[PDB]
Each structure stands twice: as C-alpha cells, then as structure tokens.
Amino acid sequence: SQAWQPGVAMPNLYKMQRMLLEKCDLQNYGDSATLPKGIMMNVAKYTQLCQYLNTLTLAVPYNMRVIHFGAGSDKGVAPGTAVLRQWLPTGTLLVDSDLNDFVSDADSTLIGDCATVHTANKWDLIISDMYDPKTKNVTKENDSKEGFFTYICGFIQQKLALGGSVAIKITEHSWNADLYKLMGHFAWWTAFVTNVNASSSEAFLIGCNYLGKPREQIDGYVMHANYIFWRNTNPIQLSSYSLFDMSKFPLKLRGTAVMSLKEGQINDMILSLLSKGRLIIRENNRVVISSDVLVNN
Amino acid sequence: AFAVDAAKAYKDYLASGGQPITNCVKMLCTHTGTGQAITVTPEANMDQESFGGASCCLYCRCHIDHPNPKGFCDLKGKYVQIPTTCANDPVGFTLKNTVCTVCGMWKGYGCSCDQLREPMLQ
Ligand SMILES: C[S@@+](CC[C@H](N)C(=O)[O-])C[C@H]1O[C@@H](n2cnc3c(N)ncnc32)[C@H](O)[C@@H]1O
Ligand code: NA
Ligand code: NA
Ligand SMILES: [Zn+2]
Ligand SMILES: [Zn+2]
C-alpha cells in the first residue's frame, strides 16, 4: 500500500508512452484525508512534498539558495514557506514571492507578478505553487498555459545552478508543454502527487539535478497526456498517515561542493557528479533580487 | 509624542470578547522538542504547539512597525512554542508573555529559574 508514503511518483513507464490527451477523471475525486487537528491543507501538502524530496539526490550546499514562487494565500500568511524553512537547514537562504501581499518567515519576500522578479544570482532549489484562480472560473480547451509558466521556464534556463532542482505545481488545466520539455534537462524527473491531496489533478513536476542541456527530447503535449493517463488509471488513496511521523523530516545538510566552472569546462565527469547530487555549479556572489514597480499616475 | 499602541488595543479587543487573530501557521512536529519559547526549528514538547513565528506576530500580521528602534522582529523566520491551553490565540500569548533571557523558556510556562533550590542529585 502507498497510504503510508508521503505520496506517489509517476512510474517511469508512463514517460515512454504516447497517450492522446483527454479529461482527467479521478475515481477518488471529492474524497478527503484526515488532517491532523488545526493543521492547514498547505502545511500537510508541503510536508509530504518535502518528505518525498528527502528520498531524492538533492544537492544541499552550505549557504544553500532557495526561491519559493506562489508562497502567498487568501489567508495573508505563508504556510508552505513555514514548512520549507522547517525542512531546510537553518543556514539556507529562503526568498519567497506572490502576486498579493502576505506575511512570511522567508529571509526576503517579493510582492508582484513573478514576471517582475529579477535576480543577478543562480539558485539551488526552485519551489513553485503558483496557480491562476481563473483556471477553474472558466474551463477552456486544455492547451499549454503561457502566463507564469513562461517566466518559470526562463528562470530555470537562466537562474538555476547546474545540479540544482525544482518542484513546480501543475494540475490538469495548469500546465505548460515547455516546462515538461525542460524536465528533460535534468538527470531525472517525475510528477509527484501528495497523498493528502490525491483527490486533485494537482502534481509537483520535480526536476532533480539540472544539467543545463537536454538528456532527453520530451514532447510536453504528449507528456501531459501521459500524466493524465496515469492519474485516470491508477487511483491514489487519500492519506495523511505520513504526517504523523516527523522524526526524519529535516533535509540532511550534505554540504555539497559549489564550483564556478565555465560552460567550456562541463565534461562527462562533471555531468556525472551533477547527476548524483554531489555538485553545484554557480558563482557565489552577494544574493541580490528585486521586484519591478510599475509607475503611473 | 503620539504613538499607536497596537499591543494594548489587541488586549482591550480580547477583553471585550473580540475573536482572536486566526490563520496562525501550526507546524507538524514530533512534540519531543526542548520546549523553548522561540527557536530556529519547531521545538514543541507534549504540552505545546509549534507555529511559524511571523504568523503569530501582531506587528507582522497587522502590518505595523515593530516596537523597537531597529524595527527587528523576534518571531519572523523562527518557530514559537505556545502552550496547548493557549494555542487558540498565539498572537495574544506572545504579546502577554516574556521569554526568560537565561533558559529561553516562557516565564510562568517552562522557566524554572525562580523555583526553590533542588537538593543535589547523583
Ligand atoms: C495555491 S495559492 C498558493 C498557496 C501557498 N503556496 C500556501 O503555502 O498556502 C497560488 C498562488 O499563486 C499566486 N500567483 C498566481 N499567478 C501568479 C503570478 N503570475 N505571479 C506570482 N504569483 C502568482 C496567487 O496569487 C496565489 O497566492
Ligand atoms: Na530548518
Ligand atoms: Na484554549
Ligand atoms: Zn513581527
Ligand atoms: Zn529561566
């Protein structure tokens, strides 16, 4: 049974299929997990995401840099950011961002469209929970979405350190073909479904160990159809069981090496170290970030 | 000389029957922690709940300046342990209570610095 796991990762065989897209129809739709007393759904969801990320080869350098997009909520607080700061080593730098103002435990918070966020530095881990509420207000033909996903694709290709990882929230309707294509630029990737929210088409697209080039050519439209086929045919039982054992929750501080190598020095030995979560390639300059202010009368 | 006294205003609001500030972020933890008041990671014991600090700070939540020259917050970016009997109003608890500068426990809720001398134990 997968009920005692934090969630379920899409089996590799689905990535090699060529499914036609169709509606995501979940058998366990409407169901609900038993949330521990006073625990918010997003604390439970991020806790299970972090419980699963613990099982991967994440690079965890000293002075690790983490950026969290879509960290705000209609509550005005940042539940996911509070979980990431609990999970990450105490010395890690955590910056979060959202379209709407919110109160956060992050080292720095940027308010505005993610398209307005600028940074001269590379990051070791990108977490995104961005989701447009208009995605359910009006249902449209399920094409690749090009709002904040275009920014995320650009941010991955320009501001993610080699060896870095990402967890980007998608749903049946909130997805992007270019983002699936970019999953082929990591040593490994998957679509992870938290057990507490298994009644939703939501998943986190996890790219583990960025290689800065494609190890596999992925057709994003076909890969999203493959993801839906998995969700439609292998029901996931709602479960909060993994939330009750927090003894091995903290991300282990591996102290992964950080080197500033040029693009012409990336050989097969380096790609091999990046692929094992044993190396981060980026400069270590002062972390500087900002959000544009649109000025008008 | 005028200065808004948010702390006093929240206490008077509570005394009048006002609904405590909600959506303080409670964390999942083992409840086998040190029990210290404000920590870098959740440290709740069996008689406490751990919350994200920023969500339990009146000044952070009301978008008001912190009552000190530097405007520094002692809760933001940390975890505050609240006794379970007071977990319904973490903002009110942090305002009405003081952390012991010696043991790091809440005064009257963990600090044993003022208890009679214990006989020595082998
Ligand atoms: C599901 S909510 C995030 C919940 C949050 N992660 C938590 O811990 O509760 C999705 C968020 O994405 C944000 N968002 C949507 N489009 C955005 C954009 N273009 N730029 C920045 N934030 C955006 C919304 O403002 C909203 O707060
Ligand atoms: Na931590
Ligand atoms: Na109570
Ligand atoms: Zn504060
Ligand atoms: Zn004391």
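Note that chain A is numbered according to Swiss-Prot, with residues 6800-7096 shown in order.
Just so you know, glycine gets a Cβ as well, placed from its N, Cα and C.
Taking Cβ-Cβ distances under 8 Å and a sequence gap of 6 or more within the same chain, the neighbours of A:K6844 (active site) are A:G6879, A:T6993, A:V6995, A:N6996. According to Swiss-Prot, the feature active site maps to A:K6844 (among others), an assignment based on sequence analysis.
Sequence-distant neighbours of A:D6928 (mutagenesis position) (same chain, 6+ apart, CB under 8 A from its CB) are A:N6841, A:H6867, A:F6868, A:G6869, A:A6870, A:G6879, A:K6968. Annotation comment: Swiss-Prot describes A:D6928 (among others) as active site, evidence class sequence analysis.
Sequence annotations record features per position, and here Swiss-Prot assigns active site to A:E7001 (among others). In the three-state DSSP reading, A:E7001 (active site) counts as coil. Neighbour list (A:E7001 (active site), Cβ cut-off 8 Å, at least 6 residues apart, same chain): A:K6968, A:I6969, A:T6970, A:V6992, A:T6993.
Per Swiss-Prot, domain 'Nidovirus-type SAM-dependent 2'-O-MTase' is recorded for A:6800-7094.
For A:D6928 to A, Swiss-Prot lists a mutagenesis experiment annotated as follows: Complete loss of virus replication in human respiratory cells.
When other Cβ atoms within 10 Å of the Cβ of A:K6968 (mutagenesis position) are tallied across all protein chains shown, the result is 20. Experimental mutagenesis at this site is recorded by Swiss-Prot as A:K6968 to A, annotated: Complete loss of virus replication in human respiratory cells.
Taken in sequence order, the recorded positions A:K6844, A:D6928, A:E7001 that lie near ligand 1, meaning a CB under 6 Å from one of its atoms, are A:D6928. Listed recorded positions: A:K6844, A:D6928, A:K6968. Those with a CB under 8 Å from a CB in chain B: none.
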